[PDB]
Amino acid sequence: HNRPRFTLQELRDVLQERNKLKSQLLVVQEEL
Amino acid sequence: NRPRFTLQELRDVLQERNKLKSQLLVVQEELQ
Amino acid sequence: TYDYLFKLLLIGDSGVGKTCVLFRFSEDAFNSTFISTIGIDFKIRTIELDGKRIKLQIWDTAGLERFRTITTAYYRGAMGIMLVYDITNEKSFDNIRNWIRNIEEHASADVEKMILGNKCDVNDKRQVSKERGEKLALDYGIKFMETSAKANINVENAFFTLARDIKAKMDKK
Amino acid sequence: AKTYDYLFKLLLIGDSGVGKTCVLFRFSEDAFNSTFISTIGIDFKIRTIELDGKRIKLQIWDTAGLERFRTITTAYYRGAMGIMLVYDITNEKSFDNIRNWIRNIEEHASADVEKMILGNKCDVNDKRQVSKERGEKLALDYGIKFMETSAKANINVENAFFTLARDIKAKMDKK
Ligand SMILES: Nc1nc2c(ncn2[C@@H]2O[C@H](COP(=O)(O)OP(=O)(O)OP(=O)(O)O)[C@@H](O)[C@H]2O)c(=O)[nH]1
Ligand SMILES: Nc1nc2c(ncn2[C@@H]2O[C@H](COP(=O)(O)OP(=O)(O)OP(=O)(O)O)[C@@H](O)[C@H]2O)c(=O)[nH]1
Ligand SMILES: [Mg+2]
Ligand SMILES: [Mg+2]
């Protein structure tokens, strides 16, 4: 379905969480 | 405000977020 | 490394306290702010039972209807499910029967289930007496507890009891 | 412990389809995938380079060009230290829209942000619609550096990022 369901705030919050996790992951990955 | 983004758009980011969290927790605990 | 991995799921209406119940279990903390869950999230906690290390992967579902398709995907692999209502919100309690039907349609027929009547610290807004929760759980043949993420009541007990019941079933291999 | 001496925040903006994600994929992973996967909102990639004996970590944010993501993407303009404005040499509209992307920079980025225009897909010259001369003249008019790039053929991708980072560093060092 191409049907709009989720708001700007909802998608933005999950994107922000994803990007913050990617940074945390890259950091601890290079501690090796 | 208004619904704007699709199920697939939100799901894709959610699943990427979940995957990074799992990967982060793994490398974190591997520092024993 | 662990002996067993138990996938748990929290379901119930928006606002009943699923995320705060998980926050109490995994961080021993509570906050009064409402940050509604976008789709699904999870936390991990590893516990020790009978000399076995049990990794609990706990999936925290959004209760709002617009996340229904996202959340039901996670029923299929669940080994235990907490059904949560808000003792100050009789509508959330009446909806437990709909959440049970959702489990019956998508989870294993033998999945471990437990009902939590949460926010039992808010007696000055209570809408569902403890006895009604006990009777609902008895009728389905499942366990019941009143919990408070805020006052730290029965949260540890609920998760450890669910995990022990999953382990006991599994040990009957 | 800190693996760098400077951290530069870079941003890629421009119409959907011009090659921003492919330019970053070529820079950060030295590869090219022709299968188009439109960017959802924003993403970033990392690469560390060496300038004047200093370790420069580049944190490169890749924006979606589609209008439905515009508010999400413009939130990332203010922190950018350098911005690549990307068009597609085979798509005249994407070139025409560079003027509007510059306006978006003026409205939301720091006044002193370093800018560079990239005419991407310069490997596809038999479907070229924007002459290199026209790209150079537009960039000259705005006082912005210009390069034609190809993520596919690996043309000027390292040059573009190295040059933008050197321009950022020189400004930082002189102040
Ligand atoms: N007094 C009291 N408040 C609680 C308790 N548990 C949760 N709350 C509050 O109730 C509100 C909702 O809690 P959440 O855990 O976010 O609700 P949820 O079930 O996760 O809601 P969704 O994510 O939207 O499905 C928040 O303001 C919490 O602080 C509790 O045990 N006692
Ligand atoms: N021939 C050629 N094709 C390219 C080049 N760069 C990108 N492409 C193709 O152009 C299409 C669009 O590329 P993307 O990098 O995904 O475009 P984008 O700017 O990131 O688009 P949005 O994320 O939607 O804003 C892709 O299918 C690529 O295969 C290039 O340098 N040469
Ligand atoms: Mg929640
Ligand atoms: Mg892209």
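What you see of chain D is 2-176, where the numbers are those given in Swiss-Prot.
When the header is checked for method, it gives X-ray crystallography, 1.8 Å.
Note that Cβ sites are derived from N, Cα and C of the backbone, with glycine treated the same way.
Within the same chain, the residues at least 6 positions away from D:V19 (GTP binding site) whose Cβ sits under 8 Å from its Cβ are D:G66, D:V87, D:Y88, D:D89, D:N92, D:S95, D:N121, D:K122, listed in sequence order. Per Swiss-Prot, GTP binding site is recorded for D:17-23, D:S35, D:39-40, D:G66, D:121-122, D:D124, D:152-153.
There are 23 other Cβ atoms within 10 Å of the Cβ belonging to D:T22 (mutagenesis position). Experimental mutagenesis at this site is recorded by Swiss-Prot as D:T22 to N, annotated: Loss of interaction with MICAL1. Loss of GRAF1/ARHGAP26 and GRAF2/ARHGAP10 tubular localization. Loss of E-cadherin and MMP14 export. Stimulates interaction with RPGR.
Of all Cβ atoms in the protein chains displayed, 24 besides its own lie within 10 Å of the Cβ of D:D63 (Mg(2+) binding site). Look at Swiss-Prot and you will find D:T22, D:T40, D:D63 tagged as Mg(2+) binding site, backed by experimental evidence.
Taking Cβ-Cβ distances under 8 Å and a sequence gap of 6 or more within the same chain, D:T72 (mutagenesis position) has no neighbours at all. A helical conformation is recorded for D:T72 (mutagenesis position) in the three-state DSSP classification. Quoted from Swiss-Prot, the note attached to the mutagenesis of D:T72 to E states: Phosphomimetic mutant. No effect on the binding of GDP or GTP. Loss of GDI1, GDI2, CHM, CHML, RABGGTA, RABGGTB, RAB3IP, TBC1D15, and INPP5B binding. Increases localization to the cell membrane.
For the mutagenesis result D:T72 to D, the note given in Swiss-Prot is Phosphomimetic mutant. Suppresses interaction with GDI1.
For the published mutagenesis D:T72 to A, Swiss-Prot gives the following note: Loss of phosphorylation. No effect on the binding of GDP or GTP. Localizes primarily to the Golgi complex but does not affect membrane localization. Does not translocate to LRRK2-positive lysosomes and does not suppress lysosomal enlargement.
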DSSP three-state assignment for D:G66 (GTP binding site): coil
Filtered D:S17, D:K21, D:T22, D:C23, D:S39 - recorded positions with C-beta under 8 A from chain A: none
Least buried by Cβ count (within 10 Å) of the binding-site residues D:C23, D:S39, D:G66: D:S39
Among D:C23, D:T72, D:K122, the recorded positions whose C-beta sits under 6 Å from ligand 2: D:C23, D:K122
In sequence order, those recorded positions of D:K21, D:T22, D:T40, D:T72 whose CB lies under 6 Å from ligand 4: D:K21, D:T22, D:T40
Extra residues within 8 Å (Cβ to Cβ centroid of D:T22, D:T40, D:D63), Mg(2+): D:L13, D:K21, D:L25, D:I43, D:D44, D:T64, D:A65
Spatial separation of D:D63 (Mg(2+) binding site) from D:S17 (GTP binding site) - C-alpha basis, Å: 11
